Amino acid sequence: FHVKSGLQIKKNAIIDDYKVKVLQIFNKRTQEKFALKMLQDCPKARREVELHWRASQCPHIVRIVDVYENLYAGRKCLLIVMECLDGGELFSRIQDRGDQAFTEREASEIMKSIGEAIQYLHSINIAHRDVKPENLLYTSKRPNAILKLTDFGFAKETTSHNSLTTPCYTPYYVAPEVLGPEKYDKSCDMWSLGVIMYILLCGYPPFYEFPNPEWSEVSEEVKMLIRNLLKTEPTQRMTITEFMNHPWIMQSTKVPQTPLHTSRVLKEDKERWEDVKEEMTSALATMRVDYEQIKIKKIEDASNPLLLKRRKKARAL
Amino acid sequence: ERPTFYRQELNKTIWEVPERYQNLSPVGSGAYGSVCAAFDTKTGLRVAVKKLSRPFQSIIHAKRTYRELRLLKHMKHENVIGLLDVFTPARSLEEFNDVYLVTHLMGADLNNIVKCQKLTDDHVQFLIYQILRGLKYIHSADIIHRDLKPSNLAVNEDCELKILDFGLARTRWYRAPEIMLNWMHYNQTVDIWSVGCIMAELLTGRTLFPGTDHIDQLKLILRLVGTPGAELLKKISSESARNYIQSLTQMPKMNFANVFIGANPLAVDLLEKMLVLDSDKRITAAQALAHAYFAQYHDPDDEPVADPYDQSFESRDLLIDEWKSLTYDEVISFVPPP
């Protein structure tokens, strides 16, 4: 493509370029409007930032403006500067209209906005791994405003792999394989997405099971098998090329404008929505396999209170 | 005995804890409270400081908060995460609104360990034995975890295990058949079933029952264990459920031997005893520990039972402030381990 300049973390004081949970600050020479996320400076906070930085290209991804390596207080803090998106939280906007019917094509004009980003990140071998409400945002508040996303706290490097499997098993049932990874990793995004189209449609949760099918459900059977291929299991899981190679998404904006009841059901009750918000964060954290945990020593080398006792009596005998 | 408190806002959330706790790092949280990994200068251990800012927003919340505390305070077992500390910045009952729980952050959860390492039969042997040893203790007090999964089992480098995060309500995969579709009042064995599900996974490396929906899942289960019988149907409280069941296909029990070929026979033998459809025919924790598959670890003298747990409160109809008061009392009565 076109070689772009690398990221250089400005070492100088952030307080000299801008004028005194993401916080707002006002630059001096431009007085811009300007979101700032802070952290405890270290390689994970730098590795992630390097990724987020190199992820500003895509118009679908929020743009980081400046990364400073400073010393707040006693500790060194990697203070990033990004493009603010005051559009508002995705589920925050919809939740709070009104009459207007979130129509199917609108939900489609959304997935593509997100399916485009994934296609970008994944194409550069970057696994976001964290897709939840608090991380999705629009840019302005008025019309013709696009939505680009945030919070790469859990993104990482995936590695270059590829995807089939079918039909049917054999006589050695089952066995083991490469545990992250260049595939499984990606399948933690699509889950977040498909698990979004559902919370987008019935505003209900796969906690999957579709609505009764009567009831705000027409979506098509083409709309059931889709949220299903996205849904369960991360091997033949729904493929960001295959997903984008879908008329419903590919030829979106032509799809029916079926009116929905999603916005009324979720807004009807906005406390289970917070409860639902946790389980989504809990669900994800439970399917994310990234930060090494231990490497259990061979039982022969392992030594602990229980083992000792068992071994002791094992010798008295 | 009130220690010194030091407040600090971590990720748009206030944290007022004793000074013995240093370097607090937000390690996640969900709608029951936020969590923060930290170092306990008192025990020199990495602990988990859980904060429940919404403990009494409803009688459902109030009681579930008092339940969690009571349960925690009771847990005194090697293979069961216990209450290291519980505190509140409140100086009285009137101002009392936030409660902090402090446990021991040991190693990483089983799920993770799997993703990074292929365990040996030896590992599984010891691991599962430990789960059972802990279960016996629990069930002995008449408690039921109800939510046993590789994500609720902490293990370190030494292979030491610990059962944690008990089901406090009174990703569907490690759940018995009855409880899942609420066929009837569950049995302690429901934890045994989950035990099996875990065990199988470890050996094969695949998820035994990765079912999409309850129906789908149920079909999966019944295909291996078979279909109910007149004896099981009888125990079925719901007539509609009994009706559905009867409507099903043949489903004769599968021989586990063919399903796990290449695995320790003793193991597969254990799996048959645990993965029984009739909860009243599932091997108990105590019985399992005696199974020959744990000969190298089995000590009938070093598998201890727990004191009596009074669950009388479960049948207590009280107000929010009474459930709050009861919770405060317990917080003040707490006596830290040695």
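For chain A, we keep the numbers from Swiss-Prot: what you see runs 46-65, 77-263, 284-393, in order.
Just so you know, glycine gets a Cβ as well, placed from its N, Cα and C.
Per Swiss-Prot, the features are as follows:
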type	residues	note
MUTAGEN	A:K93 to R	Kinase defective mutant, abolishes activity
BINDING	A:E139, A:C140, A:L141	staurosporine binding site
ACT_SITE	A:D186	active site, proton acceptor
MUTAGEN	A:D207 to A	Kinase defective mutant, abolishes activity
MUTAGEN	A:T222 to E	Mimicks phosphorylation state and constitutive protein kinase activity; when associated with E-334
MUTAGEN	A:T222 to D	Mimicks phosphorylation state, leading to slight increase of basal kinase activity
MUTAGEN	A:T334 to D or E	Mimicks phosphorylation state, leading to elevated basal kinase activity
MUTAGEN	A:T334 to E	Mimicks phosphorylation state and constitutive protein kinase activity; when associated with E-222
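Taking the features listed in Swiss-Prot, we show where each one sits on the structure.
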| residue | record | DSSP class |
| --- | --- | --- |
| A:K93 | mutagenesis position | coil |
| A:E139 | staurosporine binding site | strand |
| A:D186 | active site, proton acceptor | coil |
| A:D207 | mutagenesis position | coil |
| A:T222 | mutagenesis position | coil |
| A:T334 | mutagenesis position | coil |
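The Cβ neighbour count for A:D186 (active site, proton acceptor), using a 10 Å radius over every protein chain in view, is 21. If you look at the deposited chain, A:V65 and A:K77 flank 11 residues with no coordinates, and their C-alpha atoms are 16 Å apart. Least packed by the Cβ count within 10 Å, out of the mutagenesis positions A:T222, A:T334, is A:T222. Put simply, A:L141 (staurosporine binding site) is 13 Å from A:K93 (mutagenesis position) when counted between their Cα atoms. Chain tracing stops at A:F263 and picks up again at A:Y284, leaving 20 residues unmodelled; the C-alpha atoms of these two are 6 Å apart.
The record gives A:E139, A:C140, A:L141 for staurosporine. Within 8 Å of the mean position of their Cβ atoms, the other Cβ atoms in that chain belong to A:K89, A:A91, A:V118, A:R119, A:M138, A:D142, A:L193, A:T195.
When Cα-Cα distances from A:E139 (staurosporine binding site) are compared across the recorded positions A:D186, A:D207, A:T222, A:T334, the shortest belongs to A:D207. Most Cβ neighbours within 10 Å, among the binding-site residues A:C140, A:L141: A:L141 holds that distinction in the structure as shown.
Of the recorded residues, A:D186 (active site, proton acceptor) and A:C140 (staurosporine binding site) place their C-alpha atoms 19 Å from one another. Close to A:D207 (mutagenesis position) in the fold, though at least 6 residues off in sequence, lie A:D186, A:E190, A:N191, each with a CB less than 8 Å from its CB.
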